[PDB]
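Undergrad: Structure below; questions to follow.
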Amino acid sequence: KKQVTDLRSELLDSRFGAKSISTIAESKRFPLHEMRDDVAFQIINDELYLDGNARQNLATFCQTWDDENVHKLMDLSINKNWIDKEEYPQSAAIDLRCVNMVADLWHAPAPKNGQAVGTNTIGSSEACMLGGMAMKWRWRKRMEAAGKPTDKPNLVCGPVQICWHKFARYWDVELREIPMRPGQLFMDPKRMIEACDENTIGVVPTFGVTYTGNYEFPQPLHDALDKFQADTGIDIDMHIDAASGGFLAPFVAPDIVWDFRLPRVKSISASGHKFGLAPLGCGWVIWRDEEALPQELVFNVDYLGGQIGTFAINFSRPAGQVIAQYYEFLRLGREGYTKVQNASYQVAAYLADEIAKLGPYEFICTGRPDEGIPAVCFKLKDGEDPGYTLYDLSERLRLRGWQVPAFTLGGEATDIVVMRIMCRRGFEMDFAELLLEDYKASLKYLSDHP
Amino acid sequence: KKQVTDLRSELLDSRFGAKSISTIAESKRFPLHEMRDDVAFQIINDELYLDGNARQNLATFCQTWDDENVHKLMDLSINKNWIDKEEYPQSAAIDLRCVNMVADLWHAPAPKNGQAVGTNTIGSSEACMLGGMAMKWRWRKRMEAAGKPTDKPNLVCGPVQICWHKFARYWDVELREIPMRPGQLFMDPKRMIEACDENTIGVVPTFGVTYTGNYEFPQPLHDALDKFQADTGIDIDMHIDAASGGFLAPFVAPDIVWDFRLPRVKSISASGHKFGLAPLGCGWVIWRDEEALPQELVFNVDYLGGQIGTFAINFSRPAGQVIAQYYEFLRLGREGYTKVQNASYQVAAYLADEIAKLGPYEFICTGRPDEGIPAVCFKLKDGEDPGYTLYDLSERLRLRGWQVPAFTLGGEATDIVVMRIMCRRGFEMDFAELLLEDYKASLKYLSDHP
Amino acid sequence: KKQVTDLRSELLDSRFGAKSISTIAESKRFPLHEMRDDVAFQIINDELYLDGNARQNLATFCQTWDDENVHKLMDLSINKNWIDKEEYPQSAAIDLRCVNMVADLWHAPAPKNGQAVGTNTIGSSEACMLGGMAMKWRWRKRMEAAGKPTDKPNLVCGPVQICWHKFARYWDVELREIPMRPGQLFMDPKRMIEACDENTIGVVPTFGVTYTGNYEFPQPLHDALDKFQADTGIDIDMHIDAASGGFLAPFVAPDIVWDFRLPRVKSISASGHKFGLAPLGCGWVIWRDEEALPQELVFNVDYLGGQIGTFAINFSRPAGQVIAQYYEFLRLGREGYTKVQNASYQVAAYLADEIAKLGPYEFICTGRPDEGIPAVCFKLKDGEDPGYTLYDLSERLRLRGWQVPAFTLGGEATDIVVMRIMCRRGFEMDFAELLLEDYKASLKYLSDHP
Amino acid sequence: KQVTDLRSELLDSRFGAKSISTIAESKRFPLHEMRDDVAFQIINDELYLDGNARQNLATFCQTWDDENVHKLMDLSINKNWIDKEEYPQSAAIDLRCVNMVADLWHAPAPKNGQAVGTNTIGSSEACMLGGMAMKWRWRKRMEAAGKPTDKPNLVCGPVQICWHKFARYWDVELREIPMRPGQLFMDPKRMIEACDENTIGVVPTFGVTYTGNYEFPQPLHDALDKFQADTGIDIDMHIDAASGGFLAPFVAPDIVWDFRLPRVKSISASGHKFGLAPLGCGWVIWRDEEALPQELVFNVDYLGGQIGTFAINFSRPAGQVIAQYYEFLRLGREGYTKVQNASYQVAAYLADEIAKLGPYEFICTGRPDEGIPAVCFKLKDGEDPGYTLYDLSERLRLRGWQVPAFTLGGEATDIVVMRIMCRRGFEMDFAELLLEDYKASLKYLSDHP
Ligand SMILES: *Cc1c(COP(=O)(O)O)cnc(C)c1O
Ligand SMILES: *Cc1c(COP(=O)(O)O)cnc(C)c1O
Ligand SMILES: *Cc1c(COP(=O)(O)O)cnc(C)c1O
Ligand SMILES: *Cc1c(COP(=O)(O)O)cnc(C)c1O
């Protein structure tokens, strides 16, 4: 009799009065029985409230808002496999159009066969790894042509994102990172060259440093590499990590020469899901030409009577993000992207100007299109003590749901603590003004409770 | 006033009467201006009709259907970044629970500290690469402990999926793939041993061969490695590529000893988005214990007052797939997965039995849970010419929307042409009956057209 | 021409690239012009993120979750006017049914004419004011019957909610609120009698004290009032403020005699939107019989050829909440309400037990259905200093989005600080465990920072 | 049998189910839980017995809301208006509205940047708040003069029922000037005749419900000025602008009815009437801090500070105020003017067309300078077209229209009038359908006794 009465309750009980929702969710072993689908969904939906409100997460560089058409395109493509070119041929075609468009945006030389050399990825990490492998292979071929050993490769870079550290570790390459230091939180030409030698597989400038938000300019570095070859005969290539800058500079600062306009730039990577406005799960890596991508790294697959070259670390994955990316390209175009990015810079500039009035801060990034990305980065003026640290301010802001990271820089600037505010699409002026209000209140509090 | 007149039309024109929809979509350069969002969506939505219907794609192993709750969870998580453990802490916690559940499902030794060693990935490709890197590292340590050189590593395997070829290429490991041959379309104990030597970083049995759908049983191979170490002193580990098998056997054939129950198995990988029932973009790799995973490959990140180890190639990416995976685990449990997988095997078995009476066929896979995955694989009997090849049949079926692949096997069986039908969730008996009807019709046509 | 180009942009610009979203929302003067409706919605939608997550708000007693059918009924009733009985006659009829059901739930004498004496209200506040006006009127009639003056009315009560202070102020009644004091945080029989006199219009027990979560039991007070009349000839009525308790005890503690089973109780009020499970905007007040409600306070209106009595402060208002309330009565019934409330009590008891293990606490409320509502209320043991105050704990929990109030009691217990956690529908066990985890984490932090 | 019935409970269709084979409970709390789809279906269905809101021409309240308001309301279904610290932005948004409405009514610019006023569930609560403040200011005046305060009275014209309730609930003698032939409102002469030192204030109705016409505060204000000059008695006003408050500012700005008038200490209006907000939104604004007795305000902590609160209700939905703010930003003066102009155009059209159909005498014809967008008429005195307006109202109801016909009060109880309200959502084309049914109804009433 109990079984039937229990089952009756299973059918009729409300979501929160149900027996199945009276226990803590499994966290150690694979569940034994099936359960009400509404209760399973409810529990998980509710647990996710413990994640931070994405729109208030001012620490991330990734998109936290997508328009309705992208939501639809994503749902519609939830089961389209990006890797199966023959099974989802139009998704594949759309992908190839994006490759052309991004290559064009970065001034890659026009492809004679009508198709640029490059590929979509899950993000900049995979894109960078692909660029790094190609870089390492081109170096090997150069050394082999010279009759020199290829067992001690190194890579020269500045304050790179962690993915390059993983590349170095995973592909056994010695990472030679020029450390940040007071006065120059980036890789300068002089220190770059001092780290270069015949075993350097390449140099990686970060066109939009994550820690500060400022651009490392490839041109001055390119000049130094030209002189290095003239003096030593050593020819070093560049791969630009433009995770953020790749989808900013072309629109608001087109005259900064950082891309394929520079001879030594053999490849560039960027995150479509950062300022490229695509939903999480989209990255891009373009090569200046076929010569820049070693064929031994490319796996060809049948496609519409012919073949297409593939270079990826991942295999199966959703094609929704690239479809969404194409949508943004067509819907916004240069005009639309410029308007959206200009909106972010205006917000960044506004906040930097207003926050400067509230305390003894020294700004590292103030939302200037010509210097970096739409971000605000600052620190307390040396020797100044307003009665609080940027860590305390970060915490107070969190009480209102905002995630504004405060952290120490690296290298020779480990004693410097900075606060960074990322101004992405969806962080409109009105919304940013609310942050400003909370910022003033927080300081107000820290003042009444020193 | 033509500018005012064009604008009026731009505002009032219907979807297909609009001037902006009168041209072919851009495919070579980045668009210059923005356009109506409905038109951009319509064009792309319509182009996607050229992709094959996913529900009729019987070539793929990946999920082509997800329940409504998964669609909701995915939409809700479109902007949750899997990599930001501190910003989306509960998404991170849910992921850690799945790691424990998958490890438990595969009989991994119980975690003393309550947390299994493993990670979520975009798919089995990344999971296999993580497993391979760890294998390579353990091998180098083993060689180094005996003062031996580590410049000639090789990996022994059978008819593996392409990701293993990419692993060998990207990490400079010699792939010793034992080829399929008549009467033996798998890596057998004897040939495996012939291929193994002091430079073998490990053996990778494929617990669910893509080309045939059959399991390569680790147990017999394991006994062979034990004897190998006894005779030569060479101790070789195994990594199971259970992309499909990992979420099948545990439910429908629990007595098959293929997992951590086997001492030499140091890691196992599988695709959540294949038989794990997760939406595209979910993979898993678990290690036996801490000793199985070299700490040098792990990058720790801050997490709730402590630190969490991370081992991944990708960085930013959506957390929706793992959240959906946890939902399936809780909603279905062993009971639910058993019922779902059983339905797939029932369909495969049905098709195999029905197709067998329509022609002179020899089956390689008939949907037997004790032999492999829910698939049907067959070829024309040796020396039989029914007046058509399986290529013709595959083509006829495509006229009704079905994608049923016909292909030649590799290795020393390149003369053999086989047809494979994958029976996934969402390919119910009634739907399969329709395929059967189209099969009978196709054969009649081929008959009336020798 | 500039106007044409501006118009083109107003039409084609994306949500965040639009000019109209580049400024701060008006807050001082009525706007002059119209603007894109999507921008207006976006700005407001985004500002609301600054409100606390209702599901994590553990301070409120009101519903923070409604099932899909309620969301539908509310949307369908958004334009139905509760006050227009003749224009929306069935909404009116449904409302009258709820009056009957609530009256019956509280053991009101069965209405001979089939319709209980009572009315729906926006909340307990209006309900309490209606009950208060009626009490005042009956008192005046009693005094007048003996030829005595009615210029000095007073109301006797314990730690009441603010609405009674407002009633006293708005209707010129001296509020004799018996203060909380160490050992008895409630109105006890002895002090109640001390405060009562010929000028007392009635006694108001709070069946579910907001500050502690405990019930003030009407029966012992009723016994005292009986003896009081016997000793002094002064006959005093009771009005039970059962804002919370009215939809709890009837289901989980039917043996508690607090309602119309007690002769002196002439009216009872409760919040439908608290434990009554109705969405915000629903309250109830029921009178014992016609004699308990002075007709001079009732305004009759035409209804279906007859007349219905109305007693309300508000006039026009949505009928969705009462329609939703009826749906909950029908869908859940006594069985459903019992299970939902049982779930809340289960959660309160769990947290009480677990939190007790974390520090030197003295509990005031532990979620016992025989003592009060599903709440947890505690203070630090007298003389114990764990290194932090409950205010500190409340603040740290807020860093995770939780709103757990810490406050000082009133009256003679102003030096006592307590923390109160409300366990409502939608605060399931699994969700509560997450809170407990943050509680443990918050304590560890407070210890690591003496 | 247990298992048998359970199987049916799981598989039965909505209408084949056992639980829907009986009449819904109406006497006692149901005992058992039941299928949620059946419970919903039953209620959804009996609600069809309510009149179609879009065809309800008797109500002044909104019967249509745009998609964004529907969304905002669903999103705010659980946001508690009263918990200022818990839903701080909802509260902030509310305060912006207070400023905007105060500005709309020419309230003196607040030096501290925040107007004195509050959102309410409707005009009823707003009027009661204004009434209490009015009563308290009067008490303070009498106490200063050293006179008794036990006999307060309130002077008004044909007020809505809420003022009768205020009078009863707060023990104030209501001195209502009755309507009479040719004067369906409170005129200056009769107002003054009812005023004395016990009058707590005067309440002009800027948009009389029964007729749709405005009672103009200016001439009444002039009479009160003269009254003080003559007697020394200083009487203030509270304008009940339930309807007019969100009409005149947009279509007839030159009418001086608001804070431009010195004696107007407070004004109330229904956001859910012509303010275009969904049901459950009212407003009351005071001209300054001095007009609102502090003894009536309960301060609550708010963002490190305190905010004064004056309300009868406590917990309630914040959706309506959020929706109200959306309309303010989305429409602005331009938008409201366009929306209100549309209603007046429809009211004027119907008045003109209905005039051609019978011997009617119009009381209201949708003129922006005279009142709200309504049509009100009666049969010419001594004229008998063979039917009453009651019969006409009934026949229109056969098509789903609710067009009320009723008798006026006071000295005009023998007068029967019909009133048509033209709100947002009663577009020209829709109104033309009503006109077609009106013509048909008359034609029918003609071929019959
Ligand atoms: C499909 C498959 C893979 C690749 O897994 P993804 O999820 O597509 O990256 C690897 N191994 C085997 C045996 C497979 O079937
Ligand atoms: C964010 C970032 C990355 C990693 O890109 P993903 O899209 O997260 O994989 C790499 N480099 C830089 C400079 C970045 O900012
Ligand atoms: C919450 C509460 C009230 C006020 O009820 P509302 O529904 O918010 O108006 C009154 N009394 C008690 C005891 C309460 O808890
Ligand atoms: C409708 C009305 C009221 C009552 O306002 P509610 O919003 O329904 O509470 C008061 N006065 C007048 C003049 C009205 O028209």
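Chain C is numbered as in Swiss-Prot; the shown residues are, in order, 3-452.
Just so you know, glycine gets a Cβ as well, placed from its N, Cα and C.
Swiss-Prot feature annotations, pasted as is:
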type: BINDING; residues: C:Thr62, C:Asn83; note: substrate binding site
type: BINDING; residues: C:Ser126, C:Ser127, C:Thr212, C:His275; note: pyridoxal 5'-phosphate binding site
type: MUTAGEN; residues: C:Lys276 to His; note: Abolishes pyridoxal phosphate binding
type: MUTAGEN; residues: C:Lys276 to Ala; note: Strongly reduces pyridoxal phosphate binding and increases stability of the polypeptide
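Each of these features: where is it, how hidden is it, and who are its neighbours?
TA: The C-beta environment of C:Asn83 (substrate binding site), restricted to residues of the same chain at least 6 apart in sequence and closer than 8 Å, consists of C:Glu89, C:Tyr90, C:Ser318, C:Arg319, C:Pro320, C:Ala321.
Neighbours of C:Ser127 (pyridoxal 5'-phosphate binding site), defined as other CB atoms within 10 A of its CB across all chains, total 27.
Every protein chain shown contributes to the tally, and the Cβ of C:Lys276 (mutagenesis position) ends up with 29 other Cβ atoms within 10 Å.
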Undergrad: Go through the binding-site residues C:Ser126, C:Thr212, C:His275 one by one and keep only those whose Cβ is less than 8 Å from a Cβ of chain D; report them in sequence order, or 'none'.
TA: C:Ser126, C:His275
Undergrad: Out of C:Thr62, C:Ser126, C:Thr212, which of the binding-site residues has the smallest number of neighbouring Cβ atoms within 10 Å?
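TA: Selected from the binding-site residues C:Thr62, C:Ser126, C:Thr212 on minimum Cβ neighbours within 10 Å: C:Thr212.
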Undergrad: With DSSP assignments reduced to helix, strand and coil, which class does C:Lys276 (mutagenesis position) get?
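TA: DSSP assigns C:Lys276 (mutagenesis position) to coil.
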Undergrad: Run through the Cβ atoms and count how many others sit within 10 Å of the one on C:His275 (pyridoxal 5'-phosphate binding site).
TA: 30
Undergrad: Take the C-alpha atoms of C:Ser126 (pyridoxal 5'-phosphate binding site) and C:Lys276 (mutagenesis position) and report the distance between them in angstrom, rounded.
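TA: Distance (Cα to Cα, whole Å): 9 Å.
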Undergrad: Among residues C:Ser126, C:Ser127, C:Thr212, C:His275 annotated as binding pyridoxal 5'-phosphate, what is the maximum Cα-Cα distance? Answer in Å.
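TA: Binding-site diameter by Cα atoms for pyridoxal 5'-phosphate: 15 Å.
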Undergrad: Ligand 3: which of the binding-site residues C:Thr62, C:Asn83, C:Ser126, C:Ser127, C:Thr212 have a Cβ closer than 6 angstroms to it?
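TA: Within range of ligand 3: C:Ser126, C:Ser127, C:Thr212.
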Undergrad: Three-state secondary structure of C:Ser126 (pyridoxal 5'-phosphate binding site) from DSSP?
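TA: Going by the DSSP assignment, C:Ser126 (pyridoxal 5'-phosphate binding site) falls within a helical segment, counted as helix.
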Undergrad: Whole-number Å only: compute the distance from the Cα of C:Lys276 (mutagenesis position) to the Cα of C:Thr62 (substrate binding site).
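TA: Rounded to a whole number, the Cα-Cα distance is 9 Å.
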Undergrad: Cα of C:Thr212 (pyridoxal 5'-phosphate binding site) to Cα of C:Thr62 (substrate binding site): how many Å, rounded?
TA: 10
